[PDB]
Amino acid sequence: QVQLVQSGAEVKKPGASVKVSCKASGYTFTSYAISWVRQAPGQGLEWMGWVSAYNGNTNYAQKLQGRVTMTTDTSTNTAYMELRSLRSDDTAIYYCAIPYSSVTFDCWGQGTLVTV
Amino acid sequence: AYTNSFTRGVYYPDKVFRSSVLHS
Amino acid sequence: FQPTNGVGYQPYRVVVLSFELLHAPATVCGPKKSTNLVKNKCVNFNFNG
Amino acid sequence: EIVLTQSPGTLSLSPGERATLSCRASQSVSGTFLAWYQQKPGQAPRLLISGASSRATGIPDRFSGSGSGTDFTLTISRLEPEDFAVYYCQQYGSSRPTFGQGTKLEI
(Lines of atoms letter the chains of each structure in order from A and count residues from 1; the text may use other names and numbers.)
(Lines give C-alpha, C1' and ligand atoms only; values in the text may rest on other atoms or scores of the structure.)
Protein backbone atom coordinates (compact mmCIF):
# COMPACT_ATOMS: atom_id res chain seq x y z
CA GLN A 1 0.00 0.00 0.00
CA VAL A 2 3.04 2.28 0.62
CA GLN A 3 4.30 3.76 -2.66
CA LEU A 4 6.97 6.37 -3.41
CA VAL A 5 7.22 7.83 -6.94
CA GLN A 6 10.28 10.01 -7.59
CA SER A 7 10.88 12.65 -10.25
CA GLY A 8 12.18 11.86 -13.72
CA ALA A 9 15.77 11.47 -14.89
CA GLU A 10 17.92 14.56 -15.41
CA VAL A 11 20.69 15.37 -17.90
CA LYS A 12 22.88 18.37 -17.09
CA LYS A 13 26.27 20.06 -17.71
CA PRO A 14 29.18 19.98 -15.21
CA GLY A 15 29.07 22.55 -12.42
CA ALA A 16 25.31 23.15 -12.55
CA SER A 17 22.62 22.22 -10.02
CA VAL A 18 19.83 19.64 -9.86
CA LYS A 19 16.83 19.07 -7.58
CA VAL A 20 15.11 15.68 -7.23
CA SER A 21 11.68 15.15 -5.66
CA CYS A 22 9.97 12.04 -4.30
CA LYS A 23 6.27 12.00 -3.44
CA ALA A 24 5.12 9.79 -0.55
CA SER A 25 1.75 8.23 0.24
CA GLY A 26 0.15 5.54 2.40
CA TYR A 27 2.00 6.41 5.62
CA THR A 28 2.48 9.35 8.01
CA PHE A 29 5.27 11.34 6.28
CA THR A 30 6.15 13.12 9.57
CA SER A 31 6.41 9.81 11.55
CA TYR A 32 9.30 8.24 9.56
CA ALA A 33 12.52 10.20 8.83
CA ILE A 34 13.80 10.22 5.19
CA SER A 35 17.19 8.89 3.98
CA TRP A 36 19.11 9.39 0.71
CA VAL A 37 21.55 6.89 -0.87
CA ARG A 38 23.73 7.22 -3.99
CA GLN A 39 24.85 4.33 -6.22
CA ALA A 40 27.09 4.90 -9.24
CA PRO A 41 26.59 2.34 -12.05
CA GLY A 42 28.89 -0.54 -11.19
CA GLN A 43 29.89 0.84 -7.78
CA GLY A 44 28.21 0.24 -4.40
CA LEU A 45 25.76 2.18 -2.25
CA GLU A 46 26.86 5.24 -0.27
CA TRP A 47 24.58 6.94 2.25
CA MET A 48 24.04 10.66 1.56
CA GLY A 49 22.26 12.24 4.53
CA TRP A 50 19.47 12.56 7.06
CA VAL A 51 16.71 15.13 7.80
CA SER A 52 13.87 14.37 10.20
CA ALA A 53 10.35 15.07 9.00
CA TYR A 54 9.10 16.31 12.39
CA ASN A 55 11.48 19.13 13.40
CA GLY A 56 13.94 19.29 10.50
CA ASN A 57 17.19 18.72 12.41
CA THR A 58 20.27 18.20 10.27
CA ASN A 59 23.04 15.58 9.89
CA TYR A 60 25.02 15.76 6.62
CA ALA A 61 27.99 13.78 5.31
CA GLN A 62 31.43 15.40 5.50
CA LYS A 63 32.36 14.40 1.92
CA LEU A 64 29.23 15.95 0.38
CA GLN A 65 29.03 18.89 2.84
CA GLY A 66 28.51 22.32 1.34
CA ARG A 67 26.75 20.95 -1.76
CA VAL A 68 23.63 18.99 -0.66
CA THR A 69 20.36 20.31 0.83
CA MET A 70 17.16 18.41 1.66
CA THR A 71 13.79 20.03 2.43
CA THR A 72 10.35 18.47 2.94
CA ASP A 73 6.81 19.74 2.30
CA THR A 74 4.54 18.31 5.01
CA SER A 75 1.32 19.61 3.39
CA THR A 76 1.92 17.74 0.10
CA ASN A 77 3.75 14.81 1.81
CA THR A 78 6.70 15.21 -0.55
CA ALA A 79 10.47 15.18 0.08
CA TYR A 80 13.02 17.20 -1.90
CA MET A 81 16.79 17.10 -2.37
CA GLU A 82 18.79 20.04 -3.75
CA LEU A 83 22.30 19.37 -5.09
CA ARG A 84 24.50 22.10 -6.59
CA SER A 85 27.91 22.11 -8.35
CA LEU A 86 27.86 18.62 -9.84
CA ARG A 87 30.88 16.88 -11.39
CA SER A 88 31.25 14.02 -13.87
CA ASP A 89 31.59 10.98 -11.58
CA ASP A 90 28.47 11.94 -9.54
CA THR A 91 26.30 10.41 -12.32
CA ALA A 92 24.26 7.88 -10.34
CA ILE A 93 20.83 6.50 -9.49
CA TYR A 94 19.57 8.52 -6.50
CA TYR A 95 17.18 6.85 -4.04
CA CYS A 96 14.98 8.34 -1.29
CA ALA A 97 14.30 5.93 1.59
CA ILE A 98 12.47 5.71 4.90
CA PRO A 99 12.91 2.83 7.36
CA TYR A 100 9.56 1.09 7.93
CA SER A 101 9.28 -2.07 10.10
CA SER A 102 13.09 -2.26 9.56
CA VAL A 103 16.14 -0.44 11.02
CA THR A 104 17.10 0.62 7.44
CA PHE A 105 16.57 -0.22 3.67
CA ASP A 106 12.77 0.09 3.63
CA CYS A 107 11.01 1.87 0.72
CA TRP A 108 14.01 2.57 -1.56
CA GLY A 109 12.52 4.76 -4.36
CA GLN A 110 12.32 3.84 -8.06
CA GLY A 111 15.47 5.91 -8.46
CA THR A 112 16.43 9.07 -10.32
CA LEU A 113 19.39 9.13 -12.71
CA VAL A 114 21.14 12.51 -12.84
CA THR A 115 23.58 12.57 -15.77
CA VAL A 116 26.33 15.18 -15.51
CA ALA B 1 -41.84 15.80 37.56
CA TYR B 2 -39.74 14.26 40.35
CA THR B 3 -40.26 11.48 42.91
CA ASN B 4 -38.22 10.48 46.00
CA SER B 5 -36.08 7.31 45.67
CA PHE B 6 -36.57 5.39 48.94
CA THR B 7 -34.11 2.68 50.12
CA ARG B 8 -33.01 1.80 46.53
CA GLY B 9 -29.75 1.40 44.55
CA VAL B 10 -27.95 -0.66 47.25
CA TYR B 11 -25.64 -3.32 45.69
CA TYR B 12 -22.91 -5.73 46.88
CA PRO B 13 -19.83 -3.45 47.20
CA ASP B 14 -16.99 -5.97 47.13
CA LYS B 15 -18.23 -9.47 45.98
CA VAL B 16 -16.88 -10.97 49.25
CA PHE B 17 -19.40 -12.89 51.31
CA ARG B 18 -20.07 -11.66 54.82
CA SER B 19 -22.85 -12.61 57.21
CA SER B 20 -24.19 -11.57 60.63
CA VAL B 21 -21.88 -8.52 60.58
CA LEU B 22 -22.23 -4.80 59.91
CA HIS B 23 -19.63 -3.63 57.38
CA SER B 24 -18.87 0.01 56.52
CA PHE C 1 15.90 7.81 18.73
CA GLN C 2 19.42 7.83 17.33
CA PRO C 3 21.35 4.61 16.60
CA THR C 4 24.57 6.67 16.28
CA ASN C 5 24.37 8.27 19.73
CA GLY C 6 25.14 7.52 23.36
CA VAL C 7 23.70 4.24 24.58
CA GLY C 8 21.46 5.70 27.31
CA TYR C 9 19.35 7.41 24.59
CA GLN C 10 18.60 4.34 22.45
CA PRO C 11 14.98 3.11 22.65
CA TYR C 12 14.08 0.24 24.98
CA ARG C 13 10.85 -1.77 24.90
CA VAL C 14 9.13 -1.75 28.29
CA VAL C 15 6.09 -3.81 29.25
CA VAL C 16 4.40 -3.05 32.57
CA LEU C 17 2.37 -5.81 34.17
CA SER C 18 -0.14 -4.24 36.59
CA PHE C 19 -1.88 -6.73 38.84
CA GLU C 20 -5.33 -6.27 40.41
CA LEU C 21 -5.66 -8.69 43.35
CA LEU C 22 -8.89 -9.65 45.24
CA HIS C 23 -10.92 -7.71 42.64
CA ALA C 24 -12.66 -10.84 41.20
CA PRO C 25 -12.39 -14.70 41.29
CA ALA C 26 -8.84 -15.73 40.44
CA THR C 27 -8.28 -16.87 36.84
CA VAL C 28 -4.61 -16.39 35.79
CA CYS C 29 -2.04 -18.66 37.49
CA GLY C 30 0.87 -21.00 36.86
CA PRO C 31 1.26 -24.70 36.06
CA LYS C 32 0.77 -26.51 39.36
CA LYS C 33 -0.58 -30.06 39.51
CA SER C 34 -3.62 -30.50 41.72
CA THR C 35 -4.32 -33.29 44.22
CA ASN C 36 -7.35 -34.79 45.92
CA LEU C 37 -8.77 -33.04 48.99
CA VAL C 38 -8.56 -34.56 52.48
CA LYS C 39 -11.29 -33.78 55.03
CA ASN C 40 -11.29 -33.28 58.82
CA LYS C 41 -7.52 -32.63 59.15
CA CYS C 42 -5.59 -29.37 59.30
CA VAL C 43 -3.82 -29.18 55.96
CA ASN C 44 -1.82 -26.38 54.31
CA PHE C 45 -4.04 -25.52 51.36
CA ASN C 46 -3.80 -23.13 48.42
CA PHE C 47 -7.17 -22.26 46.86
CA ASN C 48 -6.79 -19.87 43.89
CA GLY C 49 -3.92 -18.06 45.62
CA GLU D 1 35.76 5.37 9.25
CA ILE D 2 35.10 1.62 8.92
CA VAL D 3 35.89 0.06 5.51
CA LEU D 4 34.32 -3.12 4.08
CA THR D 5 35.91 -5.79 1.87
CA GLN D 6 34.10 -8.84 0.34
CA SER D 7 36.73 -11.45 -0.73
CA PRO D 8 34.77 -13.14 -3.64
CA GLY D 9 33.72 -10.65 -6.35
CA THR D 10 31.95 -13.45 -8.30
CA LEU D 11 31.36 -17.13 -7.37
CA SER D 12 30.79 -19.63 -10.24
CA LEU D 13 28.73 -22.48 -8.76
CA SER D 14 26.23 -24.97 -10.14
CA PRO D 15 22.74 -24.74 -8.55
CA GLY D 16 22.47 -27.15 -5.64
CA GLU D 17 25.75 -26.81 -3.73
CA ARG D 18 27.21 -24.75 -0.89
CA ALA D 19 28.07 -21.04 -1.13
CA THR D 20 29.73 -18.79 1.45
CA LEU D 21 30.35 -15.02 1.44
CA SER D 22 32.65 -12.87 3.59
CA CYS D 23 32.44 -9.20 4.62
CA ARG D 24 34.69 -7.94 7.41
CA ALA D 25 35.10 -4.60 9.21
CA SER D 26 38.14 -2.59 10.31
CA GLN D 27 36.84 -1.28 13.67
CA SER D 28 34.56 -3.28 15.97
CA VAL D 29 30.82 -3.11 15.27
CA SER D 30 28.01 -4.16 17.60
CA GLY D 31 26.30 -7.34 16.39
CA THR D 32 22.73 -6.04 16.82
CA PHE D 33 23.53 -2.86 14.81
CA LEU D 34 23.95 -4.75 11.51
CA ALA D 35 22.04 -5.74 8.38
CA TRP D 36 22.55 -7.52 5.01
CA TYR D 37 21.27 -6.55 1.51
CA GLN D 38 20.38 -8.29 -1.80
CA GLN D 39 20.07 -5.91 -4.79
CA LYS D 40 18.42 -7.51 -7.84
CA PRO D 41 19.41 -6.25 -11.35
CA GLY D 42 17.22 -3.22 -12.09
CA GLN D 43 15.43 -3.36 -8.72
CA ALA D 44 15.96 -1.66 -5.39
CA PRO D 45 18.20 -3.40 -2.80
CA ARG D 46 16.45 -5.87 -0.52
CA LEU D 47 17.25 -6.66 3.11
CA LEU D 48 18.03 -10.35 3.44
CA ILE D 49 19.21 -10.37 7.08
CA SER D 50 19.22 -7.67 9.77
CA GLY D 51 20.69 -7.81 13.23
CA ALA D 52 23.37 -10.09 11.61
CA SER D 53 21.29 -13.18 12.50
CA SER D 54 17.58 -12.40 11.93
CA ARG D 55 15.75 -12.68 8.61
CA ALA D 56 13.20 -10.17 7.37
CA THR D 57 9.65 -10.81 6.18
CA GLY D 58 9.42 -13.08 3.15
CA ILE D 59 13.03 -14.35 3.24
CA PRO D 60 13.49 -18.09 2.54
CA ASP D 61 15.23 -20.18 5.19
CA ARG D 62 18.01 -21.10 2.72
CA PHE D 63 19.56 -17.72 3.56
CA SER D 64 21.12 -16.99 6.98
CA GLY D 65 23.73 -14.59 8.30
CA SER D 66 26.12 -14.76 11.25
CA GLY D 67 29.24 -13.25 12.81
CA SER D 68 30.02 -10.53 15.34
CA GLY D 69 32.69 -7.95 16.06
CA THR D 70 34.49 -7.27 12.78
CA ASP D 71 34.21 -10.44 10.65
CA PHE D 72 30.81 -11.37 9.22
CA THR D 73 29.59 -14.23 7.04
CA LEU D 74 26.52 -14.87 4.85
CA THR D 75 25.26 -18.41 4.31
CA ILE D 76 23.32 -19.78 1.32
CA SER D 77 22.50 -23.48 1.61
CA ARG D 78 20.64 -24.27 -1.64
CA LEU D 79 21.15 -22.28 -4.85
CA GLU D 80 17.97 -21.87 -6.88
CA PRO D 81 18.00 -20.48 -10.48
CA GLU D 82 16.32 -17.20 -9.44
CA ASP D 83 18.81 -16.58 -6.56
CA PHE D 84 21.60 -15.39 -8.92
CA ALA D 85 21.98 -11.70 -7.98
CA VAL D 86 24.27 -9.24 -6.14
CA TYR D 87 24.55 -9.02 -2.33
CA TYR D 88 25.51 -6.01 -0.17
CA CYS D 89 26.83 -5.92 3.42
CA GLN D 90 26.19 -2.86 5.66
CA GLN D 91 27.03 -1.86 9.28
CA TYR D 92 25.57 1.09 11.17
CA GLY D 93 27.28 0.72 14.56
CA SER D 94 28.55 4.29 14.89
CA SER D 95 28.01 7.53 12.89
CA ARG D 96 27.99 7.05 9.08
CA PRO D 97 26.81 3.60 7.90
CA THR D 98 29.01 2.00 5.24
CA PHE D 99 27.65 -0.23 2.46
CA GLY D 100 29.31 -3.06 0.54
CA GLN D 101 30.55 -3.34 -3.04
CA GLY D 102 28.61 -6.47 -3.97
CA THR D 103 29.14 -10.13 -4.86
CA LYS D 104 27.66 -11.81 -7.94
CA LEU D 105 26.67 -15.48 -8.15
CA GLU D 106 27.10 -17.20 -11.52
CA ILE D 107 25.55 -20.49 -12.69
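We number chain C the way Swiss-Prot does; in order, the residues shown are 497-545.
Recorded method is electron microscopy, 3.7 Å.
Here the Cβ of each residue, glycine as well, is placed from N, Cα and C on the backbone.
Under natural variants, Swiss-Prot gives C:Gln498 to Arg with this note: In strain: Omicron/BA.1, Omicron/BA.2, Omicron/BA.2.12.1, Omicron/BA.2.75, Omicron/BA.4, Omicron/BA.5, Omicron/BQ.1.1, Omicron/XBB.1.5, Omicron/EG.5.1. In the three-state DSSP scheme, C:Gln498 (variant position) falls into the coil class.
For C:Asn501 (mutagenesis position), the number of other Cβ atoms no farther than 10 Å from its own Cβ, over all displayed protein chains, is 11. Here the residue is the original one, while Swiss-Prot reports the published mutagenesis C:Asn501 to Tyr with the comment Increased binding affinity to human ACE2.
Quoted from Swiss-Prot, the note on natural variant C:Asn501 to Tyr is: In strain: Alpha/B.1.1.7, Beta/B.1.351, Gamma/P.1, Theta/P.3, Mu/B.1.621, 19B/501Y, Omicron/BA.1, Omicron/BA.2, Omicron/BA.2.12.1, Omicron/BA.2.75, Omicron/BA.4, Omicron/BA.5, Omicron/BQ.1.1, Omicron/XBB.1.5, Omicron/EG.5.1; May enhance affinity to human ACE2 receptor.
Swiss-Prot gives this note for the published mutagenesis C:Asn501 to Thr: Reduced host ACE2-binding affinity in vitro.
For C:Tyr505 (variant position), applying a Cβ distance below 8 Å and a minimum sequence separation of six or more within one chain yields C:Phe497, C:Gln498. According to Swiss-Prot, the natural variant C:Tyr505 to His carries the following note: In strain: Omicron/BA.1, Omicron/BA.2, Omicron/BA.2.12.1, Omicron/BA.2.75, Omicron/BA.4, Omicron/BA.5, Omicron/BQ.1.1, Omicron/XBB.1.5, Omicron/EG.5.1.
The secondary structure of C:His519 (mutagenesis position), as reduced to three states from DSSP, is coil rather than helix or strand. Of all Cβ atoms in the protein chains displayed, 9 besides its own lie within 10 Å of the Cβ of C:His519 (mutagenesis position). Among the sequence features in Swiss-Prot, the mutagenesis site C:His519 to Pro is noted as follows: Increased resistance to human covalescent sera neutralization.
Counting only the Cα atoms, the space from C:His519 (mutagenesis position) to C:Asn501 (mutagenesis position) is about 45 angstrom.
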